[PDB]
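**Student:** Here it is: the structure, laid out below.
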Amino acid sequence: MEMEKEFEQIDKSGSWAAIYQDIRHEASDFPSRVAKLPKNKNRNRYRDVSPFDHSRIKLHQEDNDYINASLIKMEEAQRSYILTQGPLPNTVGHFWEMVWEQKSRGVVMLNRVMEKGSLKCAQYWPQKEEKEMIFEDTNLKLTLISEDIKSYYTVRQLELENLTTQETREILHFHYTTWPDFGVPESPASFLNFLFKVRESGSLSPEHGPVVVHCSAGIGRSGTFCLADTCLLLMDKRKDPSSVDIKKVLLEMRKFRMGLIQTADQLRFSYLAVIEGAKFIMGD
């Protein structure tokens, strides 16, 4: 069923909450035993949001290999993403260790450091060229190279150095700065523009490791970003684009991380973004 007609049907009948709860009922449940060990309590921002054991990202250290991060592997679309929580004061070094070890080119950030008067993630990148950051627990150095501030997002060029080997790499930071404190955006136009800028950079392409994407918990806004990207790529690839079923794609992604798409409003926004984005994918 053409999603656009499905959309009007749900909107006229006002049943978004019912659709969304069906997804929650049918979603996968896999163990997350490593996340819940006592030694990891200060590595989790929220007690109810954990990576599944089967898909979690492991840090390459014998000490403690745990980080709240999951690998979402989309087999038909041929895309992979790492979804993670906003880093905590005690996990900023782990975060950059994971970016290094997984060979990522880009980091996608969908929240502000402070929202609703409270801190939603650590200030984990440097704000001035001449004031670099050193993460002593993981032996990395991070330097701001350049910054391009636009009305709806900011793109930063960063240099990450492995201090053990003195290798360096360029990381691109894509920061969407205008998601509202409450609700979802009224139009998906600026979010789609942002997604296409990430794509154009190479950060989503198979020559690099998976993109790292986060918000505060790494399931809500972050889920919207990967769901829309994968659905639009499948509409590109298939003989019949109307065959793409966004609810089924979302349930597949939920095999790899719990809780993706947090509200019925985020579900509706995801439909809207894919519907409007398709009016480029089919040739404009």
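Note that Cβ sites are derived from N, Cα and C of the backbone, with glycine treated the same way.
So Swiss-Prot lists the following for this protein:
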- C215: active site, phosphocysteine intermediate (ACT_SITE)
- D181, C215, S216, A217, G218, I219, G220, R221, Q262: substrate binding site (BINDING)
- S50 to A or D: No phosphorylation (MUTAGEN)
- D181 to A: Substrate-trapping mutant (MUTAGEN)
- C215 to S: Catalytically inactive mutant; abolishes sulfhydration (MUTAGEN)
**Student:** What residue among the binding-site residues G218, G220 has the most other CB atoms lying within 10 A of its CB?
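**Tutor:** Answer returned by the neighbour count: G218.
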**Student:** Near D181 (mutagenesis position), which residues of its chain come within a Cβ-Cβ distance under 8 Å, counting only those 6 or more away in sequence?
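**Tutor:** Counting only residues 6 or more apart in sequence, the Cβ neighbours of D181 (mutagenesis position) under 8 Å are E115, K116.
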**Student:** Around the C-beta of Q262 (substrate binding site), how many further C-beta atoms are within 10 angstroms, looking at every protein chain?
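**Tutor:** Taking all protein chains shown, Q262 (substrate binding site) has 18 Cβ neighbours within 10 Å.
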**Student:** Below 8 Å Cβ to Cβ and six or more residues apart, same chain only. Which residues does that give for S50 (mutagenesis position)?
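**Tutor:** Those within reach of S50 (mutagenesis position), by Cβ under 8 Å and sequence separation of 6 or more, are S32, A35, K36, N44, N68, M258.
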**Student:** Inside 10 Å of the Cβ of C215 (mutagenesis position), count up the other Cβ atoms and send me the figure.
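**Tutor:** 26, counting other Cβ atoms within 10 Å of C215 (mutagenesis position).
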**Student:** Taking only the Cα atoms, work out how far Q262 (substrate binding site) lies from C215 (mutagenesis position), in Å, as a whole number.
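**Tutor:** That comes out at 12 Å between the alpha carbons.
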**Student:** Relative to the Cβ position of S216 (substrate binding site), how many further Cβ atoms are located within 10 Å?
**Tutor:** 21
